[PDB]
Amino acid sequence: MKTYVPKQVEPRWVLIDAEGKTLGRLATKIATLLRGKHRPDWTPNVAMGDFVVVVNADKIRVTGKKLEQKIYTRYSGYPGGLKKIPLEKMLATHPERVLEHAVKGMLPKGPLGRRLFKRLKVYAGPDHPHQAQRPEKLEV
Amino acid sequence: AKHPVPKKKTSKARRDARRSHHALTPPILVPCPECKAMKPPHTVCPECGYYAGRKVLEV
Amino acid sequence: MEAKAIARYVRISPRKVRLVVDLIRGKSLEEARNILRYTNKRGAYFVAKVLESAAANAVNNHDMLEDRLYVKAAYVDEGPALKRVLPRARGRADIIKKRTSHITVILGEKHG
Amino acid sequence: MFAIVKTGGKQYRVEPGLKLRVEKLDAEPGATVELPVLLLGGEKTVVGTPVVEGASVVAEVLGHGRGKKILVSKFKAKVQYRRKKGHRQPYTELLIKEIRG
Amino acid sequence: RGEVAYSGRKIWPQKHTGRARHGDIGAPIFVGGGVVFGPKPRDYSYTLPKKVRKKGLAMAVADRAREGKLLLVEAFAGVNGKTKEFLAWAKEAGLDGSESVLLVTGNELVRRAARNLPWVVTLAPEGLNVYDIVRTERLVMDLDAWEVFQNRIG
Amino acid sequence: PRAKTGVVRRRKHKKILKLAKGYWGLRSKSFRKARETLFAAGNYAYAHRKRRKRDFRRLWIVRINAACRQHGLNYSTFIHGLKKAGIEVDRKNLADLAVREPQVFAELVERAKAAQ
RNA sequence: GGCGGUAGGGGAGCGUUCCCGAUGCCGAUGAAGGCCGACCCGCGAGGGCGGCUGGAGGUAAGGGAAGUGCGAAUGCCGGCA
RNA sequence: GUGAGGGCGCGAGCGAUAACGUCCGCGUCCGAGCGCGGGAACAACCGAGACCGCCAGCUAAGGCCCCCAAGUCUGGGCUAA
RNA sequence: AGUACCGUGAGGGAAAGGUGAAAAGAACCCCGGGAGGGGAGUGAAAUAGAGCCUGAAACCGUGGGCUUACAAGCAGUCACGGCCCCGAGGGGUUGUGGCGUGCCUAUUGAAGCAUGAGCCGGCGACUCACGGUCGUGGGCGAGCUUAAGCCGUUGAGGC
Ligand SMILES: NC(=[NH2+])NCCC[C@H](N)C(=O)O
Ligand SMILES: [Mg+2]
Ligand SMILES: [Mg+2]
Ligand SMILES: [Mg+2]
Ligand SMILES: [Mg+2]
Ligand SMILES: [Mg+2]
Ligand SMILES: [Mg+2]
Ligand SMILES: [Mg+2]
Ligand SMILES: [Mg+2]
Ligand SMILES: [Mg+2]
Ligand SMILES: [Mg+2]
Ligand SMILES: [Mg+2]
Ligand SMILES: [Mg+2]
Ligand SMILES: [Mg+2]
Ligand SMILES: [Mg+2]
Ligand SMILES: [Mg+2]
Ligand SMILES: [Mg+2]
Ligand SMILES: [Mg+2]
Ligand SMILES: [Mg+2]
Ligand SMILES: [Mg+2]
Ligand SMILES: [Mg+2]
Ligand SMILES: [Mg+2]
Ligand SMILES: [Mg+2]
Ligand SMILES: [Mg+2]
Ligand SMILES: [Mg+2]
Ligand SMILES: [Mg+2]
Ligand SMILES: [Mg+2]
Ligand SMILES: [Mg+2]
Ligand SMILES: [Mg+2]
Ligand SMILES: [Mg+2]
Ligand SMILES: [Mg+2]
Ligand SMILES: [Mg+2]
Ligand SMILES: [Mg+2]
Ligand SMILES: [Mg+2]
Ligand SMILES: [Mg+2]
Ligand SMILES: [Mg+2]
Ligand SMILES: [Mg+2]
Ligand SMILES: [Mg+2]
Ligand SMILES: [Mg+2]
Ligand SMILES: [Mg+2]
Ligand SMILES: [Mg+2]
Ligand SMILES: [Mg+2]
Ligand SMILES: [Mg+2]
Ligand SMILES: [Mg+2]
Ligand SMILES: [Mg+2]
Ligand SMILES: [Mg+2]
Ligand SMILES: [Mg+2]
Ligand SMILES: [Mg+2]
Ligand SMILES: [Mg+2]
Ligand SMILES: [Mg+2]
Ligand SMILES: [Mg+2]
Ligand SMILES: [Mg+2]
Ligand SMILES: [Mg+2]
Ligand SMILES: [Mg+2]
Ligand SMILES: [Mg+2]
Ligand SMILES: [Mg+2]
Ligand SMILES: [Mg+2]
Ligand SMILES: [Mg+2]
Ligand SMILES: [Mg+2]
Ligand SMILES: [Mg+2]
Ligand SMILES: [Mg+2]
Ligand SMILES: [Mg+2]
Ligand SMILES: [Mg+2]
Ligand SMILES: [Mg+2]
Ligand SMILES: [Mg+2]
Ligand SMILES: [Mg+2]
Ligand SMILES: [Mg+2]
Ligand SMILES: [Mg+2]
Ligand SMILES: [Mg+2]
Ligand SMILES: [Mg+2]
Ligand SMILES: [Mg+2]
Ligand SMILES: [Mg+2]
Ligand SMILES: [Mg+2]
Ligand SMILES: [Mg+2]
Ligand SMILES: [Mg+2]
Ligand SMILES: [Mg+2]
Ligand SMILES: [Mg+2]
Ligand SMILES: [Mg+2]
Ligand SMILES: [Mg+2]
Ligand SMILES: [Mg+2]
Ligand SMILES: [Mg+2]
Ligand SMILES: [Mg+2]
Ligand SMILES: [Mg+2]
Ligand SMILES: [Mg+2]
Ligand SMILES: [Mg+2]
Ligand SMILES: [Mg+2]
Ligand SMILES: [Mg+2]
Ligand SMILES: [Mg+2]
Ligand SMILES: [Mg+2]
Ligand SMILES: [Mg+2]
Ligand SMILES: [Mg+2]
Ligand SMILES: [Mg+2]
Ligand SMILES: [Mg+2]
Ligand SMILES: [Mg+2]
Ligand SMILES: [Mg+2]
Ligand SMILES: [Mg+2]
Ligand SMILES: [Mg+2]
Ligand SMILES: [Mg+2]
Ligand SMILES: [Mg+2]
Ligand SMILES: [Mg+2]
Ligand SMILES: [Mg+2]
Ligand SMILES: [Mg+2]
Ligand SMILES: [Mg+2]
Ligand SMILES: [Mg+2]
Ligand SMILES: [Mg+2]
Ligand SMILES: [Mg+2]
Ligand SMILES: [Mg+2]
Ligand SMILES: [Mg+2]
Ligand SMILES: [Mg+2]
Ligand SMILES: [Mg+2]
Ligand SMILES: [Mg+2]
Ligand SMILES: [Mg+2]
Ligand SMILES: [Mg+2]
Ligand SMILES: [Mg+2]
Ligand SMILES: [Mg+2]
Ligand SMILES: [Mg+2]
Ligand SMILES: [Mg+2]
Ligand SMILES: [Mg+2]
Ligand SMILES: [Mg+2]
Ligand SMILES: [Mg+2]
Ligand SMILES: [Mg+2]
Ligand SMILES: [Mg+2]
Ligand SMILES: [Mg+2]
Ligand SMILES: [Mg+2]
Ligand SMILES: [Mg+2]
Ligand SMILES: [Mg+2]
Ligand SMILES: [Mg+2]
Ligand SMILES: [Mg+2]
Ligand SMILES: [Mg+2]
Ligand SMILES: [Mg+2]
Ligand SMILES: [Mg+2]
Ligand SMILES: [Mg+2]
Ligand SMILES: [Mg+2]
Ligand SMILES: [Mg+2]
Ligand SMILES: [Mg+2]
Ligand SMILES: [Mg+2]
Ligand SMILES: [Mg+2]
Ligand SMILES: [Mg+2]
Ligand SMILES: [Mg+2]
Ligand SMILES: [Mg+2]
Ligand SMILES: [Mg+2]
Ligand SMILES: [Mg+2]
Ligand SMILES: [Mg+2]
Ligand SMILES: [Mg+2]
Ligand SMILES: [Mg+2]
Ligand SMILES: [Mg+2]
Ligand SMILES: [Mg+2]
Ligand SMILES: [Mg+2]
Ligand SMILES: [Mg+2]
Ligand SMILES: [Mg+2]
Ligand SMILES: [Mg+2]
Ligand SMILES: [Mg+2]
Ligand SMILES: [Mg+2]
Ligand SMILES: [Mg+2]
Ligand SMILES: [Mg+2]
Ligand SMILES: [Mg+2]
Ligand SMILES: [Mg+2]
Ligand SMILES: [Mg+2]
Ligand SMILES: [Mg+2]
Ligand SMILES: [Mg+2]
Ligand SMILES: [Mg+2]
Ligand SMILES: [Mg+2]
Ligand SMILES: [Mg+2]
Ligand SMILES: [Mg+2]
Ligand SMILES: [Mg+2]
Ligand SMILES: [Mg+2]
Ligand SMILES: [Mg+2]
Ligand SMILES: [Mg+2]
Ligand SMILES: [Mg+2]
Ligand SMILES: [Mg+2]
Ligand SMILES: [Mg+2]
Ligand SMILES: [Mg+2]
Ligand SMILES: [Mg+2]
Ligand SMILES: [Zn+2]
């Protein structure tokens, strides 16, 4: 007998409120949901995770003095092209990218990890446009 | 100059990918409005000697 | 029915004549005729001779209509090489390979 | 109605009328053997602790065979040690006759 | 490499050539050069102990006797150098040709008559050997040949 | 007598080149590159048919864990409950029950909870 | 009960050329060699078998004898990149 | 066959209570285990001596929030860097 | 063939065999300047057509199947899936996931930015004599054995 490999099923849409939650502790759960590791038919070679919509990402919280101390970095390939941006400037300029980076750093590397990251939709503020998909509110 | 030299024999894949732009394009021909023979545009028809609707050259 | 023609030991480089052969494969006989006629290459002459010999084979030997002929197959093979000595500087002797081609053209009838 | 049987050190889920290669068994072909049961499922659910007492699966041995040869080869670099072994795992073919609760 | 018919000149300098170092073209590493440890004329003969040869002769005749394929004759009726006469004599003696026979006698005429048969090996008695005995399926001998065989194995 | 190479070396090279079917470029066309690639492949095959058992077991564990967390407890709690209960149904069939017959797996979860 | 293994010691086999076996046996109803096979035997080196090519040679059991097994020597010769 | 050893631990000498330093002693491991698990990766640190197979089970070091198999496990205290 | 070729010279010193049983070696026609080819024709066979038995490999090409333009690689392997083929099985292909530091040589230690190798095919290295020393299969045994030679054989042994 071989192990059951599922047929390509319909993925479910899920909505999460980020407000007041801890950045990393919510990020790990978002990533697990993207993996499909909450489903008993999970398989590592296919994309079968949920579609995770997130609102109020601009109101994420974080412990300690990480407002002025966490430093995201970008090396543009040129000499001296090392950008250092703090968490405060990030929250005030591209706030959803905070959650985006925190999740992207927790998904596997390779192609499948990239499309899994494409299955996540982060939105600053309380409003999202995926009303057509009718997401399921989750209390994570 | 210290005589640069190929480091490794090029794989058939790589040489043919380099040659991927070597395909000839076929000529550009139109019918001559007298003998209906295929000829390059803006040239005098080499099959009837006509251009712009008159004889110019003995064919 | 098919009708083939081969020009063996054509003194020219295969990689050079294949460039012109690739221009007429799958084309109708008249299309290939004009195409070879106004192709600015050396191998155009030889591909033209082989195509005409094939069409003559078709008509005069295999009961095929001239107005139904097209280039069903067309491939160049490489033949023996004429290795020549080329004197270089400082007394070194190179070997130039003067290559040769086997042109093959196969025609058929385009019914309809 | 299905039964989780344990043979050859491994457990398979069987149903009536199922062909199954298991490890080799000391049994003449065409004869019949009873396989222990660890769990019965389907219309009713009884869980073995570890086996279930009066339950057995009747299966008919269809014959014995050798599997597809595996080339197990070992290579140790810079030491001139190379080994080539062919291995064909002996198996027995069984057909599950009935589930005896 | 010393017997090959080339000279011993160094083909090109030792160093700074770009090629591999070499001596002459008679080196066995070259095509057409000498051959390493090639066979030379040899003598595969050795002196086998005499008693071993004599005991082997005895043992071969003893094997053919214990099998029942041994037969002694006094003379050869009327064979006088013709194969047909020997064919008649052998047909009467019980030799149909389905078993290879080792005829051994001192009469040259019989050996001449019999030597062309594809199933007969002829031998003079002084030339009895264990190979030809084991070679053939039956063994036939003169009484003279038998006596000189008893005198050789004695 | 002189025993030249003759016929053997070609046959051995063809045997090694047949095993090389499908390899990229000269790895299927050159006998030597083929032989090297085949050394690598054979060692890979041995080690990977070793590691496949761990691979599948880890997948089974992930699936059993998802099914168990659907019923309150986690994997470790569940396997402890099974150990104490006396249930010796391995993880392959355990995942097969978790997906194919969820009622039997829920009963197993019940016995595991109660067995502590 | 033992069985990772370099230098190295010992053991057992496979295959190539030649001789005895052989005035025999296989062979135009196809020899040797070549191209395939997901088929069979062998742990393996290998041996079978089947199809295609090939067009005249091949050679058993059991023994014997060696110019007896290549991937490298900036190897040697040739062919083509 | 070897008579080029090397890392680590302990005991010393040489050195500067320097060196992936050097020279001995006891031991170990690599060498030959650049096979396997851990240590991000890594001959010699930790676990452990690989006959072959299995989509079975138990452990070692090490681990159980995500990448990444298993606790966002239980009880007490400290730390704000 | 001591040729061609190299050298002032002494001297060095190659490559290169095969149609078929029989030339029956392809009249004649067709495209072409020719070469070459296509029919006819010969033959048991013409991918035996003279660049000729068998025709391997590298290497160049035509066609068909699977696959490939967001992807990080000693090029494989394990698992699953899709497509194609031959008829609870098997073959071909590779999308995704896991794992993974070419071979040889030399070294304390190499994937190593240490050595060697463009690739294929063929050639290429532990032998022989005599003596010695162990072990082993036999023969004889206080004995064992002959060398050169002589006779016989013409692959016969004996003295
Ligand atoms: N009488 C004899 N010893 N003959 C010995 C063999 C003679 C000859 N060579 C043959 O076989 O015909
Ligand atoms: Mg969750
Ligand atoms: Mg934080
Ligand atoms: Mg923005
Ligand atoms: Mg990973
Ligand atoms: Mg310069
Ligand atoms: Mg320059
Ligand atoms: Mg200059
Ligand atoms: Mg420049
Ligand atoms: Mg230059
Ligand atoms: Mg190339
Ligand atoms: Mg390629
Ligand atoms: Mg390129
Ligand atoms: Mg190509
Ligand atoms: Mg005119
Ligand atoms: Mg043009
Ligand atoms: Mg015409
Ligand atoms: Mg010049
Ligand atoms: Mg010069
Ligand atoms: Mg000059
Ligand atoms: Mg060149
Ligand atoms: Mg050249
Ligand atoms: Mg059992
Ligand atoms: Mg069934
Ligand atoms: Mg099995
Ligand atoms: Mg078995
Ligand atoms: Mg290696
Ligand atoms: Mg090695
Ligand atoms: Mg090796
Ligand atoms: Mg010499
Ligand atoms: Mg000399
Ligand atoms: Mg000489
Ligand atoms: Mg000389
Ligand atoms: Mg000379
Ligand atoms: Mg000299
Ligand atoms: Mg010399
Ligand atoms: Mg000299
Ligand atoms: Mg060289
Ligand atoms: Mg030399
Ligand atoms: Mg010489
Ligand atoms: Mg010679
Ligand atoms: Mg010679
Ligand atoms: Mg030699
Ligand atoms: Mg020598
Ligand atoms: Mg002599
Ligand atoms: Mg002698
Ligand atoms: Mg005779
Ligand atoms: Mg005879
Ligand atoms: Mg005779
Ligand atoms: Mg004779
Ligand atoms: Mg050889
Ligand atoms: Mg060969
Ligand atoms: Mg072979
Ligand atoms: Mg072959
Ligand atoms: Mg492939
Ligand atoms: Mg290829
Ligand atoms: Mg192998
Ligand atoms: Mg492993
Ligand atoms: Mg294994
Ligand atoms: Mg295990
Ligand atoms: Mg829980
Ligand atoms: Mg437990
Ligand atoms: Mg258990
Ligand atoms: Mg062991
Ligand atoms: Mg061993
Ligand atoms: Mg050992
Ligand atoms: Mg042998
Ligand atoms: Mg010979
Ligand atoms: Mg001979
Ligand atoms: Mg004979
Ligand atoms: Mg014969
Ligand atoms: Mg016959
Ligand atoms: Mg015939
Ligand atoms: Mg032969
Ligand atoms: Mg075979
Ligand atoms: Mg044999
Ligand atoms: Mg034939
Ligand atoms: Mg054959
Ligand atoms: Mg003959
Ligand atoms: Mg043979
Ligand atoms: Mg023989
Ligand atoms: Mg034999
Ligand atoms: Mg013999
Ligand atoms: Mg040799
Ligand atoms: Mg080697
Ligand atoms: Mg090798
Ligand atoms: Mg070189
Ligand atoms: Mg060089
Ligand atoms: Mg070179
Ligand atoms: Mg180099
Ligand atoms: Mg070479
Ligand atoms: Mg070589
Ligand atoms: Mg060379
Ligand atoms: Mg060369
Ligand atoms: Mg070139
Ligand atoms: Mg030494
Ligand atoms: Mg010394
Ligand atoms: Mg040293
Ligand atoms: Mg020393
Ligand atoms: Mg020391
Ligand atoms: Mg040191
Ligand atoms: Mg030490
Ligand atoms: Mg300590
Ligand atoms: Mg110390
Ligand atoms: Mg200090
Ligand atoms: Mg120190
Ligand atoms: Mg110190
Ligand atoms: Mg030192
Ligand atoms: Mg020292
Ligand atoms: Mg080593
Ligand atoms: Mg060493
Ligand atoms: Mg050790
Ligand atoms: Mg390695
Ligand atoms: Mg390494
Ligand atoms: Mg390790
Ligand atoms: Mg590690
Ligand atoms: Mg790790
Ligand atoms: Mg290690
Ligand atoms: Mg456990
Ligand atoms: Mg522990
Ligand atoms: Mg960790
Ligand atoms: Mg802990
Ligand atoms: Mg990550
Ligand atoms: Mg997890
Ligand atoms: Mg806690
Ligand atoms: Mg500070
Ligand atoms: Mg001079
Ligand atoms: Mg001259
Ligand atoms: Mg000279
Ligand atoms: Mg020469
Ligand atoms: Mg002939
Ligand atoms: Mg002839
Ligand atoms: Mg004509
Ligand atoms: Mg003409
Ligand atoms: Mg004309
Ligand atoms: Mg002509
Ligand atoms: Mg023509
Ligand atoms: Mg013709
Ligand atoms: Mg005819
Ligand atoms: Mg016939
Ligand atoms: Mg043929
Ligand atoms: Mg032929
Ligand atoms: Mg040729
Ligand atoms: Mg030929
Ligand atoms: Mg012949
Ligand atoms: Mg040819
Ligand atoms: Mg070929
Ligand atoms: Mg293609
Ligand atoms: Mg794409
Ligand atoms: Mg991207
Ligand atoms: Mg990476
Ligand atoms: Mg890699
Ligand atoms: Mg398939
Ligand atoms: Mg996995
Ligand atoms: Mg992969
Ligand atoms: Mg690598
Ligand atoms: Mg060295
Ligand atoms: Mg060194
Ligand atoms: Mg060193
Ligand atoms: Mg290297
Ligand atoms: Mg490199
Ligand atoms: Mg060196
Ligand atoms: Mg080397
Ligand atoms: Mg070179
Ligand atoms: Mg190549
Ligand atoms: Mg070779
Ligand atoms: Mg020796
Ligand atoms: Mg010798
Ligand atoms: Mg000797
Ligand atoms: Mg000795
Ligand atoms: Mg004696
Ligand atoms: Mg005795
Ligand atoms: Mg004596
Ligand atoms: Zn005109």
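Throughout, chain E uses Swiss-Prot numbering, with the displayed residues spanning 54-207 in order.
When the header is checked for method, it gives X-ray crystallography, 3.2 Å.
Each residue, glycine too, has its Cβ placed from N, Cα and C.
Among the mutagenesis entries in Swiss-Prot is E:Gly55 to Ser, noted as: No effect on Ptase activity of hybrid ribosomes. No change in binding of a tRNA analog to the A or P site. Sequence-distant neighbours of E:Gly55 (mutagenesis position): residues of the same chain at least 6 apart with a C-beta under 8 Å from its C-beta are E:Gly79, E:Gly87.
In Swiss-Prot, a mutagenesis experiment is listed as E:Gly55 to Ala, annotated with the note Increases Ptase activity of hybrid ribosomes to a value greater than that of pure E.coli ribosomes. Increases binding of a tRNA analog to the P site. Classification of E:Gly55 (mutagenesis position) by DSSP places it in coil, neither helical nor stranded.
For E:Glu56 (mutagenesis position), the Cβ neighbour count at a 10 Å cut-off comes to 8, with all displayed protein chains included. Quoted from Swiss-Prot for the published mutagenesis E:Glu56 to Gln: Restores Ptase activity of hybrid ribosomes to that of pure E.coli ribosomes. Significantly increases binding of a tRNA analog to the P site.
Looking at Swiss-Prot, you'll find the mutagenesis E:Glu56 to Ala noted as follows: Further decreases Ptase activity in E.coli hybrid ribosomes. Significantly decreases binding of a tRNA analog to the A or P site.
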